Amino acid sequence: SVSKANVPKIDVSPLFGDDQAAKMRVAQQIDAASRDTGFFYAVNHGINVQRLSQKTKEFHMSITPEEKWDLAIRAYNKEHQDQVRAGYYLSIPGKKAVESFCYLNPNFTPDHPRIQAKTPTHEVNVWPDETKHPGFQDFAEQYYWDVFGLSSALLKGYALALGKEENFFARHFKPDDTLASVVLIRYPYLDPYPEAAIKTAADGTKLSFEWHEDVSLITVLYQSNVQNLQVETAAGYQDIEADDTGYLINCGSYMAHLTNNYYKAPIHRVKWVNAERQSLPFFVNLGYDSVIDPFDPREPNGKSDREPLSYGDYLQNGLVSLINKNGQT
Ligand SMILES: CC(C)[C@@H](OC(=O)[C@@H](NC(=O)CCC[C@H](N)C(=O)O)[C@H](C)S)C(=O)O
Ligand SMILES: [Fe+2]
């Protein structure tokens, strides 16, 4: 009785180019997806996703408990009070299956102005010892900028999709100040699998993570080839099929806000599947002070009554709400 979501494959290559009509044809497909289930697969994206998953896997499999404490966010290590976002999110054997490593803008160094100002949501990345994980930090920083580039292209598509000039979003998405994050998630195979780590949905479905709207402008996701996501529709949840060649894209609640919900932030959840897999989201966030004026594409005059929201405030509120609603990851 569980149906399958329409998730179109959209060749995004024209968004890297200068054929403006081809870009508009991409934008149309993004609009259509965004008004249907709210997910699509970006294909012909130019990122080497074989190397992403390989390098990600070598990390997760070889990091030791000593290293995880050293890298732990403050939820797992009281000594790390400045690590709210960036660092290692530990599994808890017998209790919590998932583990992950989050990093932010590589330009956030001790000498970046937002770090010197101690602005909330900005942190300096923490990295493992290079000798224990050769090439990992180089890999992960390069990956950040690779998915940054793709994301920039995607945002040109969303802008044209909504009738705006192509830099409408992208002009607020900058290497110097973006709050965007990468999370390298491992979902393990475990036998026996810990019951505490499996939630039961209202509809009976076993889940690893409950329903939510993403805290982002857009989310740009690579996952390995194990079907697990579901999107909510009026007729209930639908399976999103896996594709470990493409990036799965969806809007986050900042897009829904600024478009007067014309592009919804789709509600989605993660089914429990007992299988080793990877989930590598990139959360496209803008700069702390970025503000886009809301508008309503449905209205001839485009006007919305919604307040402009500063991205940094939105992000602070959102990440806290996620934790409170769905737990500490
Ligand atoms: C495929 C999805 C649903 C993914 O879930 C997430 O990554 C979750 N995101 C977070 O926990 C926010 C992490 C933010 C990060 N620590 C930061 O500071 O930017 C969300 C509910 S989308 C998954 O579990 O596969
Ligand atoms: Fe999500």
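The residues of chain A that appear here are 3-331 by Swiss-Prot count, in order.
Just so it is clear, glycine is given a Cβ too, placed from its N, Cα and C backbone atoms.
The isopenicillin N binding site feature in Swiss-Prot is assigned to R87, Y91, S183, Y189, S281. What Swiss-Prot records for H214, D216, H270 is Fe(2+) binding site. According to Swiss-Prot, the feature 2-oxoglutarate binding site maps to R279, an assignment based on sequence analysis. As annotated by Swiss-Prot, domain 'Fe2OG dioxygenase' applies to 176-288. Among the mutagenesis experiments that Swiss-Prot reports, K98 to E is described with the note: Strongly reduced the catalytic activity. In Swiss-Prot, a mutagenesis experiment is listed as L223 to I or V, annotated with the note Strongly reduced the catalytic activity. Recorded in Swiss-Prot as a mutagenesis result, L231 to T carries the remark: Abolishes the catalytic activity. What Swiss-Prot notes for the published mutagenesis of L231 to I or V is this: Strongly reduced the catalytic activity. According to Swiss-Prot, the experimentally introduced change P283 to L is described as follows: Abolishes the catalytic activity.
Annotated features taken from Swiss-Prot, shown on the structure.
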residue: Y91; record: isopenicillin N binding site; DSSP class: strand
residue: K98; record: mutagenesis position; DSSP class: strand
residue: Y189; record: isopenicillin N binding site; DSSP class: strand
residue: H214; record: Fe(2+) binding site; DSSP class: strand
residue: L223; record: mutagenesis position; DSSP class: strand
residue: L231; record: mutagenesis position; DSSP class: strand
residue: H270; record: Fe(2+) binding site; DSSP class: strand
residue: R279; record: 2-oxoglutarate binding site; DSSP class: strand
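For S183 (isopenicillin N binding site), the nearest of the recorded positions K98, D216, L223, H270, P283 in terms of C-alpha separation is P283. Minimal Cβ crowding within 10 Å, among the binding-site residues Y91, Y189, is found at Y91. For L231 (mutagenesis position) paired with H270 (Fe(2+) binding site), the C-alpha to C-alpha distance reads 7 Å. The local packing around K98 (mutagenesis position), expressed as other Cβ atoms within 10 Å of its Cβ over all shown chains, amounts to 16.
Annotation note: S183 (isopenicillin N binding site) sits in a strand segment as assigned by DSSP. Checked against the residue listed as '2-oxoglutarate binding site' by C-alpha proximity, the recorded positions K98, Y189, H214, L223 yield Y189 as the nearest. Among the recorded positions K98, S183, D216, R279, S281, the residues whose Cβ sits under 6 Å from any atom of ligand 2 are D216.
Checked against ligand 1, the recorded positions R87, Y91, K98, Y189, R279, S281 give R87, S281 in sequence order as having a Cβ less than 6 Å away from one of its atoms. Counting only the Cα atoms, the space from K98 (mutagenesis position) to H270 (Fe(2+) binding site) is about 20 angstrom.
Among the residues the record lists as binding isopenicillin N, namely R87, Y91, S183, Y189, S281, the two farthest apart have Cα atoms separated by 19 Å. For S281 (isopenicillin N binding site), the same-chain residues lying six or more positions away in sequence with a CB closer than 8 A to its CB are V185, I187, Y189, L223, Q225, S226, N230, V272. Around the Cβ of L231 (mutagenesis position), the number of neighbouring Cβ atoms within 10 Å comes to 23.
In this structure, the binding-site residues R87, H214, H270, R279 were compared by how many other Cβ atoms lie within 10 Å of their Cβ, and the smallest count belongs to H214.
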